[PDB]
Amino acid sequence: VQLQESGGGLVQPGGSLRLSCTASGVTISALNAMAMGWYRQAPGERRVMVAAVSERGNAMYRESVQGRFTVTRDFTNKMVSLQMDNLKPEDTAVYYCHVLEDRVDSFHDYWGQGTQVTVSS
Amino acid sequence: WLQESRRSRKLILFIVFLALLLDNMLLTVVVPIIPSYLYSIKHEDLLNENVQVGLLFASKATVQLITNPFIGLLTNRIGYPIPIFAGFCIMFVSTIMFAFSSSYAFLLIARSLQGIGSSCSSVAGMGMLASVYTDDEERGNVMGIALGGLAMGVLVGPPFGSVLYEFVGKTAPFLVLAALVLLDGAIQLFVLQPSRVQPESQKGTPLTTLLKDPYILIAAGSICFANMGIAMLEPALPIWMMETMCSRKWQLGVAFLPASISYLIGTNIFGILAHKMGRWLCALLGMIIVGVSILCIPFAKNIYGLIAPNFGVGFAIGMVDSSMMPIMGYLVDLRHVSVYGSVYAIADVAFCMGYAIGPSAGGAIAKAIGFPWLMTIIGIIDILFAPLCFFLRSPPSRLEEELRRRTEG
């Protein structure tokens, strides 16, 4: 199972950006069984979850990102994508792609190449 | 013949149906016969010797209650058919015992073995029925049919025992009943054919985790309270009727007959109605109707006054049971490992706790407190627990809870 993604860039506060992660190396059915989202990491910081989707189509946004982000998973196009409408200087972090597969107890996680976004202050 | 093997999976339905039929037949027939034997033998610590009458019911109830979880573990430990056959043999031995039986202490041992067999059957057969029927609608249908068999057994029991007892004598209702048990065993030995152990392919979730799941607890509490309704109602209705109605002996069976007929009708139609209409909303309506009916029961003043509410309570408890029985399997398949023995053991613990704490506690509450107050408090409990069935509309999956935990930390 291999995945691809594109995005990243420099933008002033208040702008907009679109991020898309592609999963073309695995079949549609196994894609539906799995759960996927977007990771986030900051310099000298641990991973804290921001927004992920599942086969229930329910995305538990983190408490501070509610409304700021917009994520959608395609059951057919094999794409999980993110849309975001506002920027703030506290968004200095690097964003990754990932999947979970909980039919196994180990829930093998496979990461993406990742994208970094920084906001001028 | 008609079944060279499990060509039709409905053969398992028939097995469970007749097993529950015979189990509740044993449960019901001995009830009026125990006091007659006890009085005759006594004629031919006294407070203890009086409350031991209720200890009769308590014996089977508690033995079942204790035995359910061990059988639930045992089923996925070694396989399903072997517990069914063992519970069969234990029930047959107990049935042979009740009759030759005389001594009180031996009769209690006999009915304790009956309880062992009852619990083992009600766990293993139910779990195997769930396992063979992985489809949700078909599982609901077959579970409704099995519960209808339970209700039809508890309806047919008393006259079946009484007619034979009054015609021949002591051992007549028991020997032919044991012969029917033997016929069931003759069917089972070829239908299941457990001549080899079948270890479960997938390990089962720990029982302690299941008790931590809120939705399993909600469904179990729904079943427990709905069954406790009729369980508490069974003892106290005749005594209150004699006290206030100035009634006679023969109205009792006619008065309780609507409840059993409505139970039989409800458990066989709502198995197919619930999936079409919705399990959660069916359970909510069942709880509400239970509450209204039990509230209306004390306010009645004539037998015709009690005809309608008993019909209502039977119908509503039928809805609740036939709609909450398959939701256990649905939940454990949705958000747990696909092993049904433990969850159905929990469900039967909830089922049997009502029969365990019904008679004696209801009698004590009636002794110290007004019987109408007992009915009103039962109705209040049911009505207030009714809205909690709303949470079962769309349970989250295990992946969703994992994502919630990862968002938390």
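Along the chain as shown, residues are numbered 1 onward.
Including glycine, each Cβ sits where the backbone N, Cα and C put it.
As annotated by Swiss-Prot, serotonin binding site applies to B:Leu150, B:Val154, B:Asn227, B:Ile230, B:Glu234, B:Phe256, B:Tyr263, B:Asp321, B:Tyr355, with the evidence given as experimental evidence. Cβ neighbour count for B:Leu150 (serotonin binding site) (all protein chains, 10 Å cutoff from its Cβ): 23. In the three-state DSSP classification, B:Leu150 (serotonin binding site) falls within a helix.
Annotation note: B:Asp23 (mutagenesis position) sits in a helical segment as assigned by DSSP. Listed in Swiss-Prot is the mutagenesis experiment B:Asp23 to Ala (Swiss-Prot position 33), annotated as follows: Abolishes dopamine uptake.
In Swiss-Prot, a mutagenesis experiment is listed as B:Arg111 to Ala (Swiss-Prot position 189), annotated with the note Abolishes binding to dihydrotetrabenazine. Abolishes serotonin uptake. Within 10 Å of the Cβ of B:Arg111 (mutagenesis position) there are 24 other Cβ atoms, across all protein chains.
Cβ neighbour count for B:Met126 (mutagenesis position): 27 (other Cβ atoms within 10 Å of its Cβ, all protein chains included). Following the DSSP three-state reduction, the secondary structure of B:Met126 (mutagenesis position) is helix. The note that Swiss-Prot attaches to the published mutagenesis B:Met126 to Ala (Swiss-Prot position 204) is: Reduces dopamine uptake.
A C-beta separation below 8 Å, combined with a sequence spacing of at least six in one chain, links B:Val154 (mutagenesis position) to B:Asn24, B:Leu27, B:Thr28, B:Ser260, B:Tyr263. Quoting Swiss-Prot on the mutagenesis of B:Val154 to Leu (Swiss-Prot position 232): Abolishes serotonin uptake. Abolishes binding to tetrabenazine. Reduces sensitivity to reserpine and tetrabenazine. Reduces binding to dihydrotetrabenazine.
In three-state terms derived from DSSP, B:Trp240 (mutagenesis position) belongs to a helical segment. Spatially close to B:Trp240 (mutagenesis position) yet at least six residues away along the chain are B:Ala366, B:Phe371, judged by Cβ distances under 8 angstroms. Mutagenesis annotation in Swiss-Prot: B:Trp240 to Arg (Swiss-Prot position 318), described as Abolishes binding to dihydrotetrabenazine; the structure shown retains the original residue.
Listed in Swiss-Prot is the mutagenesis experiment B:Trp240 to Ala (Swiss-Prot position 318), annotated as follows: Abolishes binding to dihydrotetrabenazine. Abolishes dopamine uptake. Abolishes serotonin uptake.
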Within 10 Å of the Cβ of B:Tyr263 (serotonin binding site), how many other Cβ atoms are there?
27
Would you give the longest CA-CA distance, in whole angstrom, between residues of B:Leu150, B:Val154, B:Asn227, B:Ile230, B:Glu234, B:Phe256, B:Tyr263, B:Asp321, B:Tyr355, the set recorded as binding serotonin?
19
Here's one to test understanding: among the binding-site residues B:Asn227, B:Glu234, B:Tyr355, whose C-alpha is closest in space to the C-alpha of B:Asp23 (mutagenesis position)?
B:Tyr355
Looking only at DSSP and grouping its letters into three states, which state does B:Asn227 (serotonin binding site) belong to?
helix
To the nearest Å, how far is the Cα of B:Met126 (mutagenesis position) from the Cα of B:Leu150 (serotonin binding site)?
12
Just to verify a number: CA distance, B:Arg111 (mutagenesis position) to B:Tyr355 (serotonin binding site), in angstrom, no decimals.
15
